[PDB]
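Below you'll find the structure, written out as C-alpha cells, and then a few comments.
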Amino acid sequence: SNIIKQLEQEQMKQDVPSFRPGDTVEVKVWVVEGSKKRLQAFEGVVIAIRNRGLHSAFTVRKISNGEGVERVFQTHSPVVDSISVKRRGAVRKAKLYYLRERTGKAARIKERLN
Amino acid sequence: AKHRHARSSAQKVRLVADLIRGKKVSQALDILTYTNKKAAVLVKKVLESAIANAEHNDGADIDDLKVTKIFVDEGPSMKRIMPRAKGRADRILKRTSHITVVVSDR
Amino acid sequence: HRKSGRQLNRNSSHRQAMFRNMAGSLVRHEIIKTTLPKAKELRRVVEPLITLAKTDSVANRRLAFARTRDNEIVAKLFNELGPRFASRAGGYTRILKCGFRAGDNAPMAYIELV
Amino acid sequence: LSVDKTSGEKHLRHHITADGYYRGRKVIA
RNA sequence: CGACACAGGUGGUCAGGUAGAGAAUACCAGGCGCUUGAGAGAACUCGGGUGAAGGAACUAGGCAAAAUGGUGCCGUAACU
RNA sequence: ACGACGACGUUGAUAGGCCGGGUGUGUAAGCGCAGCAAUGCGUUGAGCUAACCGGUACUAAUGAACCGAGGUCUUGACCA
C-alpha cells in the first residue's frame, strides 16, 4: 500500500474491528493489564456513543460509564492488552463519531437516550 | 527633435540627460532604457527623435552623429491646488522642464 | 504561512463571485481575456460545470443554471460543445498564457474552447 | 520587419504566424 | 454658513409603497456608484467579534464587557 | 517583509487537469407507494465535497541577450 498505511498494519494490527462501537452501543470492554501484581482477571464497564477511531491505530471512545464517580479514559483498540468483545443494545440514532451530551446530563430518561 | 509643453519638475528632469551627454548616439540609446527614474521616458522620446530629422532634413549620418549639448532649465511656474496634509489648502509653485538635445556629426 | 489554497486577489466577497461570469464567457464566446490568476481558476468554473451536465437529463441541467446565471449559454452547453466532446475526458477548454497588454501590465491568454 | 527569435512578418500589436510572440512565450501554430 | 467640491451646522411638506408589536431590518418606484490606485497570507494599533478552568483575584470605583431583558398564565415582600 | 536562499527548466512531473489512493459529511435525483401537510417512508449504510499523496506529461517550463579583469612587479630552491 501507500507509504503512509503500509507501515501501520503491524503494531495494533487491524484485528477485525468489532462491528460496534456504534452510536448508543455500549459494548463492555476488556482488560489484562497489570499495574499491580500481574494476575488481574477480566473486567466490565458500560459504554455509550461518543465514538472515535481512525484507520491504522483506531481507538474505542469516551466510555461514559455511569458506575462509580463517573467515567472517561479508554485504551486504543487493538492494544498489547486487548481481547474480543461482545454485544449489547440494538443500536439507535443521532450522529455516531461525535456525540457530546450524556455528560453533565446523565439520568434515566436522559442517558441511553439522545 | 527638441522639447516643449510637459509638466515635469526640471530638477528631477536631468541626471538622465546626464550619462547621455557625451558622444556616441548608440551609447545614448543602450543607456536610458533602464533608469528606474521617472526621468527616463519623455527624455528618451527625444535624443531618439533628435537623431530623427537629423537623418532626413539637415542631412547627417547616424553612424557619426553624437550628442554635443543638452541642458535642462525652464518653466514657467503655475498655481496648482494640491490638497495635502489631513485637510488644507496650498498652491504648488511647480515648475516644468527643458530637455535640450543636439545630435549632430561630431 | 501555510499550504497553497485558493487565491483571493481582493477580499472575500469579491473573491463564488468573479468565478461566475467570465465563466459563461467561455461558452458565449470562445475567447476571453483576464490577467495572470486570470481564468486559471476559471478553468475550474468550467469543469466543474461540464460533466454532471454531460449526459442530458434532469439531475444535471439544473446544476448548470446554478453557477452560470444564463439561459442562452446553458442550453448551448448541451446539443453543442457536448455532444461534441463525447469520447474525450479532460482537456475541455485549456489555454496557453499570452503576453501582457497595455494599461494594467498583466499577461493574459485567451481561454478558448477546443 | 524585425522579429525576436525568428524573422519575417511582424507587427507592433499582435503576434505572428510563425510561433507567436511579444515578450511572453506561449502561442503555437 | 463655517478661508476650500471641510464626514460640522441649516426651516417646512411627502411618516398608509410591500411583508411586523410600530414613521424598526430585506425589497419595487426614484436616484446613485463624486468620499485616489496596484502587488505580498511580517513585527508592528486602532475598530471588532469571545475564549477551555478559575473568575474582579485587576481597579479609586467591575470603568469596560456581559448577563436578565417579547408575549400569555400563576404569583408577588418591607415600606406608604 | 525588499534583497537573499533552494529546486527544476524535456537528459522535466515543478504546477494544473484526469484517474486512483487516502479523507470530510450523511442518505441523493427521480419514481412507486408514501402523506391532507410539514415532510415522516421504501428504493440508497446512497450522494456531494476537499489548500494530502501516487500514477500520468495530456496541457504549461522558449528564445535570446548580456556583466566580463585579460594571466600588474621587485625577487629564494627544485625542474629543463
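Residue numbering for chain B follows Swiss-Prot, covering 5-110 in order.
Note: Cβ is positioned from N, Cα and C throughout, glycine not excepted.
Lifted from Swiss-Prot, the feature list:
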VARIANT   B:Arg8 to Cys  In strain: SK1048; decreases translational rate, tRNA binding and subunit association at 44 degrees Celsius; does not alter 23S rRNA or uL4 interactions; not erythromycin resistant
BINDING   B:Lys90  L-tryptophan binding site
MUTAGEN   B:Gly91 to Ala, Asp or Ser  Abolishes translation elongation arrest of SecM
MUTAGEN   B:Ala93 to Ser, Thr or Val  Abolishes translation elongation arrest of SecM
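Taking a C-beta cut-off of under 8 angstroms and a sequence separation of 6 or more, B:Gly91 (mutagenesis position) has no same-chain neighbours. Counting every protein chain shown, 8 other Cβ atoms lie within 10 Å of the Cβ of B:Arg8 (variant position).
Sequence-distant neighbours of B:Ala93 (mutagenesis position): residues of the same chain at least 6 apart with a C-beta under 8 Å from its C-beta are B:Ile85, B:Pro87. B:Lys90 (L-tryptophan binding site) sits 35 Å from B:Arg8 (variant position), taking the CA atoms of both as reference points. Those recorded positions from B:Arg8, B:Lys90, B:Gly91, B:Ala93 lying by chain C, with Cβ under 8 Å from one of its Cβ atoms: none. Around B:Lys90 (L-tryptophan binding site), a 10 Å sphere centred on its CB holds 5 further CB atoms from the protein chains shown.
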